Amino acid sequence: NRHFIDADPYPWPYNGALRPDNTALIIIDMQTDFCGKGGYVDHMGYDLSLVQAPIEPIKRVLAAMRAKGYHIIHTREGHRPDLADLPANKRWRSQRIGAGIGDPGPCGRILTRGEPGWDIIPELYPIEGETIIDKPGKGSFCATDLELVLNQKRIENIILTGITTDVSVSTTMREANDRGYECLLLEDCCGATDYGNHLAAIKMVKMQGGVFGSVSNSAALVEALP
Amino acid sequence: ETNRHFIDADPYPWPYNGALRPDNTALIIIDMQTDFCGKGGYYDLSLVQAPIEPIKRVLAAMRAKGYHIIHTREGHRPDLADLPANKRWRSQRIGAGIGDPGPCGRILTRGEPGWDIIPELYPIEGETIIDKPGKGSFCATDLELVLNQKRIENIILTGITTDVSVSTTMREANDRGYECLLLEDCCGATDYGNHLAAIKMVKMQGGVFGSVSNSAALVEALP
Amino acid sequence: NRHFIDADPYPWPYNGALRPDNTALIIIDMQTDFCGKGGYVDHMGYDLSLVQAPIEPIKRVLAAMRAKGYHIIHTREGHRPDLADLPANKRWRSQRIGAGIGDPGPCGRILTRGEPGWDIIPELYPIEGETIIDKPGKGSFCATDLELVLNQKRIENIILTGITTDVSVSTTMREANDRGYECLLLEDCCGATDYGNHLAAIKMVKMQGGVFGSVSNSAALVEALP
Amino acid sequence: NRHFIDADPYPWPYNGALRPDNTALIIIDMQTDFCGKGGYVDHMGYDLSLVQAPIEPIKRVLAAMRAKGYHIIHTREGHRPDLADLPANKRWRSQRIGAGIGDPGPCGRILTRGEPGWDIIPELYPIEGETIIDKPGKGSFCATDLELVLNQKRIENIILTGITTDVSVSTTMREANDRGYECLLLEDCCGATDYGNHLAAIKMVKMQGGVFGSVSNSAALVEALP
């Protein structure tokens, strides 16, 4: 029994092997630091409405996938309080633009694990049974146990959502795809610091017959999810 | 006194800390392979051929000053043991099936003439070649191990395509703490707008993936 | 200018480049689950005195290295409460011998993160500025950020201590060594489920001119540490 | 549909899911450098009879597993001819004992890819369709594509053979086990530089209800292989 989600450039997953047991949702970096007042992204002066836009669509996808027993994974980008996992270049760049990782702000130390700004927003909070990946980079595979977790759960398909489209979401999709995972990006469930870069990161997926996977949207996914 | 040097770059002069030396810096030339950019293989080559002469100039300058040089080739073992099923299916669907015969041999298959690096940018002895089964040069390779034994800190990225293997390689390197410079006239893509956008993505958030420069600025300031 | 610790089969580190800035202590898995009453190792019926023996020697090494400003790393083997990072074989084997990972015991769920038995023992507890690695396997590199952290700190030399000698300690040493790190095993600062396997894991290091590194002891280290 | 091989400490694989499509033999480092006159191990003065002993048992296992269509994997430890993948400590230790990696010997440059001494021995040579892993370390996973290959082949179970028991074989088993692969070590199909270390590496597997997997022998495997 095959099932597909209408998607561009091909119906997804490629082979129609779409089941709760072999499919995970990943919700990438929906943290106050990336989409809320007083955090990292706000300190850089970007338009928060672009990264808040995906909240309600993700909420709908999350509710549907929880109700149908799909695996749910959440990521949080951040650093130990001792900053041992913070590259010096990453830190310096953030300080140069007045959004220093580990520096005090209105929601605590920016992008620092255990601080209020770093946590996942309440609207998309994890519940019992859902894996949280704490990552020190943009890619969710680099220096984490995500791959190990996917393999123990025998996950083949990944549905990607979160922020930002062109940074953590795209990097995560590229890493997953290289390792053979079959990935669907939900375009209304991501957002970026620049709308043009958001659209372009989406278009990049579709080139060469779906070089990184395929693209769909929250309504299409929720309507056809088995 | 200080050995501090910078290349003019956007959004910040690179490398961030000015620690720019032959011993801690590599050029990487990504996937300049016959099937993707050379006369015959695997219609429009113009956008992926454009970077050849700028890369040639950067390569010559960095060789002359004793910098580390690294080359990549995307490809698969001839038995296709390292080829994901989704990757294969997609390539077949668009009539460019990995491992299938084409005019320069089996497409994206190691040891085939089309898969090799173009003669204009061919490696010489002492330059490491990374053979990779994915877009990112770190995934399933020994690149990280090699960088670490050479104590490389700074990487200058060139090659094709800007938005696929180049960008992915830059993101992987960046996440691991490497300080990366993308040379915008030394890369190209299948779609010029995606090329420009992959470049712009580097610069956001004060240089989220590193910084961006060009062949002339590099050659003018390389120590 | 060069400094060496007396060690077998060669004075360590190989090149004498021994400094606080390029050297870390790692204290592996000194958790109640591995060395205390009521935990995983106790449930399997092994002799706790073998894995408690290293506590005082480690304490001495830790005090000396803290006082001289060396980087300090601690590991904890364990699993998320949802057990997503627990391989099915690992779990089955632990259940078959009556020491089931995730199953309730006198110190909480065995080898489960957040449970009392899982935490590092108070005698060797981390202080601020010391990195903790949470690992789902025996090797400290597998599915962790340890390599990322070592690289940002520019660590070249690693001094290994903890438990068990032949399992997590040896595996960690082998991983580190393969990646080019220069490793010293402190033989009186480790212990095992079997004393003979402890001795054998130590001897394995020394073969082929120090195939995994070199071997010393707490007193030799403390006496010559720069 | 379940099938088991008689093994210690438990019948293997744990769940009986033993099939040609999900099971590989790995033959580790059966190269002239490790078991032949004039190579690396011979230069260090170790007794070649210990590392030659496993050749006939491996030959039998290889023949049986080829005849039944199981996946076959081979490894070779070695270095790129420019030595870009050779750690400085690894090189220094090999030079100190008169067996310098990359230095000329009677079978070519020691442990250097493309040299006669480095190649797999004729008695156990690969045939087409059997993946060869070229590794710069002891562990077959470190800096290779082995994990990617195993995952695309959907391999779950690995049968380990080769040399040396306590170095490359044990390291590879520990890496695989940590990632959730189900591993069987064939004790008569490995050997080491020290017989006691060989026996101890085997015994280490069996502790804690099969901490690294299980242990059997060539005859038991061949008799019960489905």
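Going by Swiss-Prot, the residues shown for chain A are 8-233, listed in order.
The header says X-ray crystallography, 1.8 Å.
Note that Cβ sites are derived from N, Cα and C of the backbone, with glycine treated the same way.
Annotated features in Swiss-Prot:
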- A:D36 to A, E, N or Q: Loss of activity (MUTAGEN)
- A:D36: active site, proton acceptor (ACT_SITE)
- A:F41 to W: 73-fold decrease in catalytic efficiency (MUTAGEN)
- A:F41 to L: 713-fold decrease in catalytic efficiency (MUTAGEN)
- A:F41 to Y: 138-fold decrease in catalytic efficiency (MUTAGEN)
- A:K142: active site (ACT_SITE)
- A:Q215 to A: 419-fold decrease in catalytic efficiency (MUTAGEN)
- A:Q215 to E: 1300-fold decrease in catalytic efficiency (MUTAGEN)
- A:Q215 to N: 38-fold decrease in catalytic efficiency (MUTAGEN)
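The Cβ of A:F41 (mutagenesis position) lies under 8 Å from the Cβ of A:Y47, A:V48, A:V58, A:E84, A:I170, A:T171, each of which sits 6+ residues away along the same chain.
Note: A:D36 (mutagenesis position) has non-local neighbours A:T82, A:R83, A:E84, A:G169, A:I170, A:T171, A:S175, i.e. same-chain residues 6+ apart with C-beta under 8 A of its own C-beta. Classification of A:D36 (mutagenesis position) by DSSP places it in coil, neither helical nor stranded. Annotation note: A:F41 (mutagenesis position) sits in a helical segment as assigned by DSSP. The Cβ of A:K142 (active site) has 25 other Cβ atoms within 10 Å, all protein chains considered. Separating the Cα atoms of the residue listed as 'active site' and A:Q215 (mutagenesis position) is a whole-number distance of 30 Å. Here the mutagenesis positions are A:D36, A:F41, A:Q215, and the ones sitting under 8 angstroms from chain B, going by CB atoms, are A:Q215.
Other C-beta atoms found within 10 angstroms of the C-beta of A:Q215 (mutagenesis position) number 16, with every protein chain shown included.
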